[PDB]
Amino acid sequence: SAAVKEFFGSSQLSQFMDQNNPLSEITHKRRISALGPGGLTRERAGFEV
Amino acid sequence: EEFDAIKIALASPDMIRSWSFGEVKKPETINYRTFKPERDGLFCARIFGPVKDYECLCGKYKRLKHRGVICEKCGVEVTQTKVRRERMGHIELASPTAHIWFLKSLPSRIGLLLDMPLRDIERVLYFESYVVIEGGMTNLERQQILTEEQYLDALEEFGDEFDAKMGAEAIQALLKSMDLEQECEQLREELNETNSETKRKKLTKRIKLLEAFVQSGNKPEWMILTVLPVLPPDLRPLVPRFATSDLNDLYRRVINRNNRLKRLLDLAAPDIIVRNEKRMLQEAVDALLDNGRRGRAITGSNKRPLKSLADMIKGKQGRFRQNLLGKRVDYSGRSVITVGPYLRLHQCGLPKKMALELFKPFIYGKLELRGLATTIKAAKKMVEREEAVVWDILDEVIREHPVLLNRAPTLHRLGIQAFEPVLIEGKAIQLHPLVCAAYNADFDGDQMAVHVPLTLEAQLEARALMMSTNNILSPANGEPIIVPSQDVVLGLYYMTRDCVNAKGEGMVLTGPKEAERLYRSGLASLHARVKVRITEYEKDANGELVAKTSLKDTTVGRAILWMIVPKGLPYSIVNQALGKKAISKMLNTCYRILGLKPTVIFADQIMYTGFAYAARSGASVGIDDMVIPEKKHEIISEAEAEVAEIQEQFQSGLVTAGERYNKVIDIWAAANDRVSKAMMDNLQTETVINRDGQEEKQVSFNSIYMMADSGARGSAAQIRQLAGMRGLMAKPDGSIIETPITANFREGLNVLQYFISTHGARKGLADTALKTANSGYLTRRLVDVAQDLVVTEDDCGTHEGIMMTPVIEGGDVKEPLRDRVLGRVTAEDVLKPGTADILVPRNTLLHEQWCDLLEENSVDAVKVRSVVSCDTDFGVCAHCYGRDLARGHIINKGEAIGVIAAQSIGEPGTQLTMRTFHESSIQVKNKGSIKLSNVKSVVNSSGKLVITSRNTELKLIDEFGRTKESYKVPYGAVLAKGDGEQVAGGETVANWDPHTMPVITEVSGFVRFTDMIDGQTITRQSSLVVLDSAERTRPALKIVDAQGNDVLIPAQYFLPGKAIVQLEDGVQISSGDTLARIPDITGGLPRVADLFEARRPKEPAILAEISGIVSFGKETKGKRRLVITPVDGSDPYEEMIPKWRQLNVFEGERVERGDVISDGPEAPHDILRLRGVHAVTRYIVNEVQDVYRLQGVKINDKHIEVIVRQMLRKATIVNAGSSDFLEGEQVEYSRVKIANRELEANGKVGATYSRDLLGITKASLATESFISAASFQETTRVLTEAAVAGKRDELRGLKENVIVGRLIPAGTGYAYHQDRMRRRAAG
Amino acid sequence: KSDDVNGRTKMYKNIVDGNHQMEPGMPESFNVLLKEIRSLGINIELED
Amino acid sequence: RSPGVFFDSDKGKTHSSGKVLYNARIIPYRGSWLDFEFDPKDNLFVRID
Amino acid sequence: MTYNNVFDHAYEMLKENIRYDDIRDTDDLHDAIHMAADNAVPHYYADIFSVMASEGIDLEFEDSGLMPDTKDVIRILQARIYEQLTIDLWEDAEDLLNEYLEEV
Amino acid sequence: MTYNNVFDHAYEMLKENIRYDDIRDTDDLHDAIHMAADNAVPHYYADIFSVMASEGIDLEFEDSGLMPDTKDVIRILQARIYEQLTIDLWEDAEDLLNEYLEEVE
């Protein structure tokens, strides 16, 4: 409970939903982000990415 | 209580011992007895003040009715903020004190003074039984470090005459006894004795640090921290929770360790446990002062400390920590942009919801003065209930009051502009349409900020210095200012466009009666070839109007706009189609002729008629407006057939890959150019409706052609992209992909073609995403390098001028001379159109009359009374800048020229697209005789004259006196035209490729012995090569005259590398023969920040003297290659080059002091020390202007020249000086001392001249003061150096008066600053 | 306008009474900066 | 990035003036990464951690 | 090789490690300085003796605890060059820690 | 700054020691060659590092008996330069004696 709740409450991949137009709940569950823990060369941007 | 200078240094401990109070011993908890913490605990009751208006610290005496009473329990008094400078806690604690100025800062004050290594400074703690203090019978060193057993042996063997302490207080026991006036003189005699690499590397600078410390006048015994200073809780942020990521953690740790120390010193504990408590106390104290000290890694949350005691001056290392951070300014707001085009340039709007509370004290004062609201509560009842009286007061105040508007990103000086508010319903401000494009803010949800100036002088400067009616000609650009886009230009293009077959053709009518005829019925606006009445005024005398009338051929809309046109203007600016450039040049002419107020009123009326007739004009695009070219599919089919046949021959085996690539480039370029020409000549002559001629070429009625011909934002590329093909464009380089894309916006695109389109779009957005950090970081350094500039002189009085040689290339001039005439003021040596005479009395302004005077004369370049050279020895003067602002007056003293100059550099570089996309003869374009200047002419036996030099200059007098053709010929070329032969233009004068630079020989005769070898220099399958320097690695000398003669009777015979020379041995050829044919990320950058960092080139050039004879020995030797024949031989000075380019020094290139470019670009260090100052300055300005004309954004030369002048700091003067031996000295401080060396008439006192390149970043982060150059720095390492050196600031810099806050010496208050000159000196 | 309580109060009184004057001295925030610089080992005195 | 063996370019950029290099990296599912890098001296080095 | 080029490569590898690790704290900067001085070492012996022959270095050092006690000369020289590189990269990375935070 | 210069100095000193003494025997080549190798090393501190920096000398040892017992690195580097100079002089002494015998007649 000190690891599951901490990961599900405060993480870069789990943020606040833009819970507005019905399309948003689809495109927020069906998006791909390279930022976060693991698999990120540079945090700001990247030319080869 | 005034103040002049601010000097921070370590004061004497006697004032701290006189202020010794406080009881911070035990950490008792916070109690709720008297709603505050109690005595001798956390927040002890010693250093408190009154938390309310008047009270004691216990519930006791000192009411407000009685003053001057010493408190019973405490020692505080009645008054505030004066007792707090005395009642501070000064308790002795931790006698092994912290010396973090030797730990955190890179020099060591206490370590280098007592000859202590840095490893011993890092190992003061966890110590082993003391250091032996010197005495009578002591044998070892006074700073000798021994172990515990060795110190016990020394204690049992020494006995008498030995006084030492336990901890690290013994060094203080030396420093209390330090009356040293002998060791520093021995160290400086040792420094002047020997000079080698063991004294330069971190010994010379610490020796000079001890020299600056011993001559500052301060005692070293003042460095002893006997007590621990405790700040008052009233001056600290008060917190009654009370501990939430703040000082209280380390506070209770230090008080707990103090309690443990005092308890184990009162209970007589053994040595080991009190040693552990003392080292934990030191670990608390040094972490309380300065965090880290290269250890104690941060854990995270409140179990680890975050804010220390000296962390108040800098908590964050970004931009906002205690150094005058961004304060939330009251009487201000934030507002959302729109546009209302119904007010003048001086008038604007403001929301009702914001403006009801921007003028609360003004409405309160008017209600108190009018006698309706006698009290402030009645004023609140009148304002916050919205009665009609406060609406009338709001209407009275808002009608006449200046209100500033700005943007939250403000990278221009034009961002802050004052306007006049109007009560408009809603809660969104509008922005004036002659202001929107100047802020570089579109209508895409950007947010502006609203400010209210509150004094007499602030309102006067808002109405006199900062608005839109006094910021004209764009000093960031030096180009036209604001002519609108897409609406006003569109309306004035539609109403002034001529067309045949008008309703009621050929009417004779007066001026204003055409508006009488047009408004009712039966008249079109086109109205071509009709002569009507027009009244034109001209000015020939000193502002005198000439009344004239005329009958001129024009249209309806042009003659209606002629009433909008003011009295005196020419007529030829009206007869055109009136595009964007025509309105821009019309605004330029009316600003040049009629002044400022008539051109502001006329631009207002242009705005009025544009946004009033744009609704009458009517723009419309649709399904039929986009003209599809009828010859599109045939061109696409024949281009596809050509590409298919050429790739069939490609896979046949005749074409290589790069040849197919270049053929794809130029064939698809020909294809979409044919599509563009097809849609153009199908777009021109569609309309054939006319009168009396029944067939006439007429401008079509399509909208896209009108917006293309208008030239506001519609270019030809977007025109050929909309109706024609999109084109071929790749993502990484913008290259041309061989896959065919023949799509159109009228048809359906393919999936892969739109995929390549979004390749291009995402690559363009990834290129434009760099503009944030490129613009946010560069202007920081550009303004911070130009901080200390106070213009304070009008009489400059210099003699050395700058030869203004332009970058003229080709027939037509690219960068003209007219922009260099205006602005700066030339020196006393300029000439008339007559020969050999003078034109100025040395004080003459330069604009269009004097520009015509300096255009009609016969001179190539003039000298300019200007910058850097001799500088009047009093500030920067005024003739170097001249006139570049909106006013034509000379920029006088007290104006921040450098702050304008720094923001006027990369104003919109922003890396627009693809990092600005990054012949085989010499064809001329201008006529005139060719005279070889600085060209070593060698007579060839073939009948021609080759060019055996690298410099080529020529002055031309054909129409203007200034030259228009230089054509610098590369070294080793064959000139097809002789010296003094007339050319007609468009003819190749040099039949040699510019990419190849061979070495043409100088003398004929017998070939030097360079006999071949199998595989070393020859390639066999005359054309018999004898020497190849690039293949072997030079083993070549000077050739003989005829057979064996020396070259002493009238500089080395060269051959290029990897070439096959057709001249063999034993051929006896003549002199002048030509040898064989074989000889993007940098340009995409703005190239501004790297010049401020003083970047290093790849290969430096070879420098020599007047004796520049060169020679080479074998291939390689024991030393490096190319042991130099010049320099060494007359003056002993050697150089070592490991590897560079091929040597090109010959007899054609004269070698002197300041040698020409031989092996790549030489670094500007030696170019500034040896060539000159103005040469490096003009070279840097020309390189930055070449980068900017490659980008396509014009900038100012004076701003770049002032930036290069700011790069000229940190020189090393000649060693014949007063306490000066290869020392980095300030250039301004060196040129102040010219008069001291001139009055004494001695070369030993001061140096002659010096100038070094040393970095603009280092000059911007290390200045004369410590308050300035501290934003992008660490505050602690600057304050420790300022405290050891004892350096004051005298409150003169601009950043100093920004951070501190006084009468700033830039602007209108400098005379008030001169009132301070009338206050201190003789006042 | 953004720094001082006494300064904003004096400007409020000058805007109600219609005076529009400047300040007679130091805003005492640079004194807070000097106090935070006195948190180090250096002891700062004032020079006039 | 997937667990396996990657062969990126790494065109000098810190030592050479345009010399190409042929290197390899191994990024597992957990732990440290393996690096088999190139050299103008033509030597194979290992730079784990 | 010279001292300047080796030092430029040293803080180049250091700033590449900072861009790879996104280090903000000074206490985390110091471990990166030690790991970068552990990195970027030359394997040519002539370059190692050329660092010892170039300017900006002295024979005597401050700390003797980092000096090993063995018959290997190259280990003692590598420890001395490692200590000098840690000191120099600290002195010229104290500013680089602010420069990297002010870039992005 | 290079090993070739000090090699040329040792070459010139060995030629002078052959020319002055006129030694025609290969077994009595001890004192002249050892004093030439002892007098060829530089006395400065930076010149030892300059000789060690250039090519022509390595780290691998030929004989471990010539290693002194001291805490100074500069003495070990001087002994290594002395060892390399003795290798070069004792490999070139036979060729220089052949050139000295073929020079005069």
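Every residue number used here counts from 1 along the chain in the order it is shown.
Per deposition record, electron microscopy, 3.8 Å.
Every residue, even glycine, has its Cβ placed from backbone N, Cα and C.
As written in Swiss-Prot, here are the features:
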| type | residues | note |
| --- | --- | --- |
| BINDING | B:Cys56, B:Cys58, B:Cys71, B:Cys74 | Zn(2+) 1 binding site |
| BINDING | B:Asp442, B:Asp444, B:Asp446 | Mg(2+) binding site |
| BINDING | B:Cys796, B:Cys870, B:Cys877, B:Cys880 | Zn(2+) 2 binding site |
| MUTAGEN | B:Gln486 to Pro (Swiss-Prot position 504) | Resistant to antibiotics salinamide A and B |
| MUTAGEN | B:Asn672 to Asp (Swiss-Prot position 690) | Resistant to antibiotics salinamide A and B |
| MUTAGEN | B:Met679 to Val (Swiss-Prot position 697) | Resistant to antibiotics salinamide A and B |
| query | Can you tell which of the recorded positions B:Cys71, B:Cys74, B:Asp444, B:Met679 lies nearest to B:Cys796 (Zn(2+) 2 binding site) in space, using Cα positions? | reply | B:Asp444
| binding-site residues compared (B:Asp442, B:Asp444, B:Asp446) - highest count of Cβ atoms within 10 Å | B:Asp446
| remark: Expressed in Å to no decimal places, the gap between the Cα atoms of B:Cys877 (Zn(2+) 2 binding site) and B:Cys74 (Zn(2+) 1 binding site) is 60
| note | Nearest to B:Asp442 (Mg(2+) binding site) by C-alpha distance, among the recorded positions B:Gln486, B:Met679, B:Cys880, is B:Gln486
| message | Using CB atoms and a 10 A radius, I'd like the single residue among the recorded positions B:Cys56, B:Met679 with the highest neighbour count. | response | B:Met679
| query | How many other Cβ atoms sit within 10 Å of the Cβ of B:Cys74 (Zn(2+) 1 binding site)? | reply | 18
| Hey, for the Mg(2+) site built from B:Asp442, B:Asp444, B:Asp446, who else sits with CB inside 8 A of the CB center? | B:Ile337, B:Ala441, B:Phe443, B:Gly445
| Taking the centroid of the Cβ atoms of B:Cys56, B:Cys58, B:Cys71, B:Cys74 as the Zn(2+) 1 site, which other residues of that chain lie with their Cβ within 8 Å of it, listed in sequence order? | B:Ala45, B:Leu57, B:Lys60, B:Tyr61, B:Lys62, B:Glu72, B:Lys73, B:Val76
| Which site among B:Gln486, B:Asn672 has the most other CB atoms no more than 10 Å from its CB, taking these as mutagenesis positions? | B:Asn672
| Just checking: which of B:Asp446, B:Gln486, B:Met679, B:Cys870 have a Cα that is within 10 Å of the Cα of B:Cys56 (Zn(2+) 1 binding site), counting only these recorded positions? | none
| With the Zn(2+) 2 site defined by B:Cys796, B:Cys870, B:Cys877, B:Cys880, which remaining residues of that chain have Cβ atoms positioned within 8 Å of the Cβ centroid? | B:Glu793, B:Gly797, B:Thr798, B:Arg865, B:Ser866, B:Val867, B:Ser869, B:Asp871, B:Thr872, B:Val876, B:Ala878, B:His879
| Top Cα neighbour of B:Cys74 (Zn(2+) 1 binding site) in the set of recorded positions B:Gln486, B:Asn672, B:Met679, B:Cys870 | B:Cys870
| query | CA-CA, which of the recorded positions B:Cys58, B:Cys71, B:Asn672, B:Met679 lies nearest B:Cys880 (Zn(2+) 2 binding site)? | reply | B:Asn672
| request: Measuring Cα to Cα, tell me the gap between B:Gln486 (mutagenesis position) and B:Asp444 (Mg(2+) binding site) in whole angstrom. | output: 17
| request: Could you say which of the binding-site residues B:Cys58, B:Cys71, B:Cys796, B:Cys877, B:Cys880 has its Cβ with the most other Cβ atoms inside 10 Å? | output: B:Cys880
| note | Students should find that the recorded positions B:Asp446, B:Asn672, B:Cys870, B:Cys877 with a Cβ under 8 Å from chain D are none
| remark: B:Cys870 (Zn(2+) 2 binding site) has its Cβ surrounded, within 10 angstroms, by a count of other Cβ atoms equal to 12
| Alpha-carbon distance [B:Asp444 (Mg(2+) binding site); B:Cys71 (Zn(2+) 1 binding site)] in Å | 65
| task | Name the one residue among B:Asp444, B:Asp446, B:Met679 whose Cα is closest in three-dimensional space to that of B:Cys870 (Zn(2+) 2 binding site); these are the recorded positions. | result | B:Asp446
